[PDB]
Amino acid sequence: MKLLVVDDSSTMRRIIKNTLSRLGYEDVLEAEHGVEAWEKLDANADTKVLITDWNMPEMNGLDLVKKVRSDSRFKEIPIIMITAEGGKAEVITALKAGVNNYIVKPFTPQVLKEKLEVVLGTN
Ligand SMILES: [Mg+2]
Ligand SMILES: [Mg+2]
């Protein structure tokens, strides 16, 4: 279960990576921006799950998701968006783009653990 976690917040990347570790998901690659994330996916198509935010310079998460879904290798990759964009217009936009599970920031570490366990369980 190779995961890629994309967020331009260093503290958020830490929280997510620690939470995944608590759930037994130890094989985690990070990215700060969409460009870097895409490069990593394109070069490591064995990646199993994409976790991404929305707002960030160097390609945002909506465009990253669109790009992922248009690639023949990633038609079925699970995509979790974790974002402060809590409005339903934005949720709808992201789901149309190919996001499968939407988690809205902010959260305590315990809440994130509960919400990720809902989608990924433990490993
Ligand atoms: Mg962001
Ligand atoms: Mg936050």
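One is the number of the first residue shown, and numbering goes on along the chain from there.
Per deposition record, X-ray crystallography, 1.7 Å.
Every residue, even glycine, has its Cβ placed from backbone N, Cα and C.
Under the DSSP three-state reduction, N55 (Mg(2+) binding site) is assigned to coil, being neither helix nor strand. Here Swiss-Prot flags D7, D8, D53, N55 as Mg(2+) binding site.
In the three-state DSSP scheme, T122 (variant position) is classed as coil. In Swiss-Prot, a natural variant is listed as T122 to A, annotated with the note In strain: NCTC 11637 and NCTC 11638.
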Query - Candidate with the highest Cβ count within 10 Å, taken from the recorded positions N55, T122 - result: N55
Query raised in the report: Setting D7, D8, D53, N55 aside, what same-chain residues sit with their Cβ within 8 Å of the center of the Cβ atoms that define the Mg(2+) site, listed in sequence order?
Result: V6, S9, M12, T52, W54, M56, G61, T83
Requested in this report: Return the members of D8, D53, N55, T122 (the recorded positions) with CB less than 6 angstroms from at least one atom of ligand 1, or none.
Outcome: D8, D53, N55
Query raised in the report: So for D53 (Mg(2+) binding site), how many other CB atoms are inside 10 Å of its CB?
Result: 24
